[PDB]
Amino acid sequence: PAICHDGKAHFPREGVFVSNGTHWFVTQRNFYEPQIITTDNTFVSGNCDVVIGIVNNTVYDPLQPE
Amino acid sequence: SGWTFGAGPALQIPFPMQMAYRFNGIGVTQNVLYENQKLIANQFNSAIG
Ligand SMILES: *[C@@H]1O[C@H](CO)[C@@H](O[C@@H]2O[C@H](CO)[C@@H](O)[C@H](O)[C@H]2NC(C)=O)[C@H](O)[C@H]1NC(C)=O
Ligand SMILES: *[C@@H]1O[C@H](CO)[C@@H](O[C@@H]2O[C@H](CO)[C@@H](O)[C@H](O)[C@H]2NC(C)=O)[C@H](O)[C@H]1NC(C)=O
């Protein structure tokens, strides 16, 4: 239901998180297309304690490298 | 599966996810349900009882 990068639950702004076994991706509801889980397609709100079923994984910031 | 099975094959999807999707349907966003899942479950069980 959410991804905890650093003590913060990342819910998907549109779509549901999926993983091809090892790597987690965001994809639409009625068509499968994997996209890397960045801060653009996910909105953070929470404390990574209340949500149940949250996996850790990681998110990619498109601004830090630049 | 939620609504999907009313369109084509029954795309399996856990209930928490299905309810978060329903909430996002009415402008509430998934964070509300995933931060209040216990409360929603209690209210639903009480109402159904
Ligand atoms: C899940 O998909 C990812 C791709 O996003 C796989 O990671 C590898 O990504 C590189 C990108 O440079 C590809 O060249 C590789 O072909 C990908 N690996 C494979 C096996 O396709 C990741 O390995 C996939 N995981 C599984 C279990 O298939
Ligand atoms: C996901 O990241 C969390 C972040 O806190 C980590 O949880 C750790 O769990 C152990 C076991 O109880 C504690 O001793 C640590 O204090 C926790 N935090 C850290 C930073 O290690 C852990 O890396 C991951 N947990 C799960 C369930 O995936």
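Chain A residue numbers are taken from Swiss-Prot; in order, the displayed residues are 1079-1144.
Header entry for method reads electron microscopy, 3.7 Å.
Even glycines carry a Cβ here, placed using N, Cα and C.
Pulled from Swiss-Prot:
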VARIANT   A:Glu1092 to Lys  In strain: Theta/P.3
VARIANT   A:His1101 to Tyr  In strain: Theta/P.3
VARIANT   A:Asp1118 to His  In strain: Alpha/B.1.1.7
Ask   = Tell me, how many other CB atoms lie within 10 A of the CB of A:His1101 (variant position), whichever protein chain they belong to?
value = 12
Key: Cβ packing number for A:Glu1092 (variant position), 10 Å threshold   = 12
Task = Compute the C-alpha separation of A:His1101 (variant position) from A:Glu1092 (variant position), stating it in Å without decimals.
result = 18
Query = Within 10 Å of the Cβ of A:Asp1118 (variant position), how many other Cβ atoms are there?
reply = 13
Three-state secondary structure, which DSSP defines for A:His1101 (variant position) = coil
Request  = Could you list, ordered by sequence, which of these variant positions: A:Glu1092, A:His1101, A:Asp1118, have a Cβ under 6 Å from ligand 1?
outcome  = A:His1101
